[PDB]
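Participant: What follows is a single structure, and I will ask about it in a moment.
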Amino acid sequence: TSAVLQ
Amino acid sequence: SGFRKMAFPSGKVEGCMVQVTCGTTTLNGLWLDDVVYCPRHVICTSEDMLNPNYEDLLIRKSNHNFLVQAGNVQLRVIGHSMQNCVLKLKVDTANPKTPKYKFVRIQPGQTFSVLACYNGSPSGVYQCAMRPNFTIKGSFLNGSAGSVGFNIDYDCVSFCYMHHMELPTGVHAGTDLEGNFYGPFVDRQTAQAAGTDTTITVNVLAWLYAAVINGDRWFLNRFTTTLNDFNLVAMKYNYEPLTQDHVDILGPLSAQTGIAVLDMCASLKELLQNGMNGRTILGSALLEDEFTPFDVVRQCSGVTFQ
Amino acid sequence: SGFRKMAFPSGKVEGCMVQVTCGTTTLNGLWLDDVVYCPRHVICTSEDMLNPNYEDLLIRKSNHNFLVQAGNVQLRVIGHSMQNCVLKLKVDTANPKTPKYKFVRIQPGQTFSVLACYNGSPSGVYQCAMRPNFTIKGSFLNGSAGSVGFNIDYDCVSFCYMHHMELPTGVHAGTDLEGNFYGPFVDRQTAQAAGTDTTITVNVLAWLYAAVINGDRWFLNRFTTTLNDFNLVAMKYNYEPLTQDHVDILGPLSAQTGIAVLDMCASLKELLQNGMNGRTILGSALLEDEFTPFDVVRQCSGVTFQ
């Protein structure tokens, strides 16, 4: 699971 | 009496939230004078986040591609720029509702109020602290980027945080108002990890000061522990060590209550070693490390903002 | 991700705050149009609060005795009347900042934001709920009387509470924006007693859904219950009876997670009968009842797979 751009 | 987790009056900051669009991808921006700050990741589509290069994407785009909106009235971008992770838009009008402002980078354990925005419109406000691992335990959904974290000193709003991205552990990450991230994070959808967080000991002691002011005293033991002797026990429980400057920060709180800072650490030490024993402090059965000694004073001294 | 308590952006309310000083007493007043509503006991001193005849006290006071401050310029009182426990002061100036507003009277269990105020200026903003005993667990100091509690649904401000006094236990008693108090309390120096509090069951089940949506799933069990079986247990741990209407409101969260309202009720029956075995939910070690399903829905973007 990668980081998420908001 | 009473001690709550309080947000700052979000009035002045609400007046700076604008909506920055780019066809498919839209987020929020801050409009102070004729500058519009919004996370640079707006110059993307659903495929550019996977692996980005903001360095050249900014270059191949220009002023017209940005869609600024002050609610309904669209604004004219007359200048593009990229200070690190933020995008400096230029507008043909200074924001008539611009407050007196500062740009401040904060240290871990420091707090700010976050005005949560979607499509340039504020929906909520809450008190947050920069965790010692440089992440925040925020409450943000997709489209909350741009949303700022600020503090109010006197009549001047001090901007400290811009929301950029979420981590896999539900926690949040963002940059200062110059675009320098808080922590070793980059604005990409790559494998990123928060790391070990600790407890903000100076804020835990200050929290018990607010509990002493508001009547809760059961935990107040008559013993003492040297500074280093406290740091011996505190570190076992994953608690940031106490500097001598931290003691100086709690000085006014100590003076205003009668209880010594070194005495308070001994009250905390037995609190950590033995547990709550059923009882609660300020209504909570967990130690709250999100209150700086300054937030304790501002609440328990009717500190107002003009 | 994330789940936190949020006040509404206080902006609109800050633009309605004026300071009302009568004699030696200073409190806050809401400035809507050419009326300034404030608690009626601003016309009394300590010896007057003992057994007052507000009708007479108001007779002994005139427009000229009400120094209404709106920051720089002082407003002009041009008439005054009393409605229940609030004083309504007619002023010579319409409030240019008056938002589209309403005077709602919320029910126990319903939540709102409090713009805490001193001298017509705001100190901070925080969420707090109307307890079943008719108190509110707020953060208030002297001079905070006059501060308001509100909700915001697209440009309309729904005012539900005006702050009055603090009870012996630290909890707060106040009135709707029409003067009528919340509960059996009165603005008098009688020995009032805060009733025995109960837990807001529907808001704990909503908080349990919110936690399911943020990973927390330890408290989930392979068990279900009936409505009156749950309400029999609720009685023992002083939990408010869960009504069919509450079941209706929970439906959305119950569908988003595939966990029946009664399947969830049975996990709360278990948490109450077994303790949380030293484990937190959403970062809290106690059961939170100040988060309505409406707050959770507003913060959870999950999907129902149908």
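Here chain C follows Swiss-Prot for its numbers: 3264-3569, in order, are the residues you see.
Cβ from N, Cα, C; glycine included.
Checked Swiss-Prot, it gives:
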type     : residues     : note
ACT_SITE : C:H3304      : active site, for 3CL-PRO activity
VARIANT  : C:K3353 to R : In strain: Beta/B.1.351
VARIANT  : C:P3395 to H : In strain: Omicron/BA.1, Omicron/BA.2, Omicron/BA.2.12.1, Omicron/BA.2.75, Omicron/BA.4, Omicron/BA.5, Omicron/BQ.1.1, Omicron/XBB.1.5, Omicron/EG.5.1
VARIANT  : C:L3468 to V : In strain: Zeta/P.2
Participant: Tell me, how many other CB atoms lie within 10 A of the CB of C:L3468 (variant position), whichever protein chain they belong to?
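Facilitator: Summing over all protein chains shown, C:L3468 (variant position) has 26 other Cβ atoms within 10 Å.
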Participant: CA-CA, which of the recorded positions C:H3304, C:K3353, C:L3468 lies nearest C:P3395 (variant position)?
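Facilitator: Going through C:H3304, C:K3353, C:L3468 one by one, the closest to C:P3395 (variant position) is C:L3468.
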Participant: Tally every other Cβ atom lying within 10 Å of the Cβ atom of C:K3353 (variant position).
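Facilitator: Summing over all protein chains shown, C:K3353 (variant position) has 15 other Cβ atoms within 10 Å.
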Participant: Highest Cβ count within 10 Å among the recorded positions C:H3304, C:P3395: which residue is it?
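Facilitator: Within the set of recorded positions, the most crowded position is C:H3304.
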Participant: In whole Å, note down how far the CA of C:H3304 (active site, for 3CL-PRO activity) lies from the CA of C:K3353 (variant position).
Facilitator: 17
Participant: In whole Å, how far does the CA atom of C:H3304 (active site, for 3CL-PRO activity) lie from that of C:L3468 (variant position)?
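Facilitator: Rounded to the nearest whole number, the Cα-Cα distance is 40 Å.
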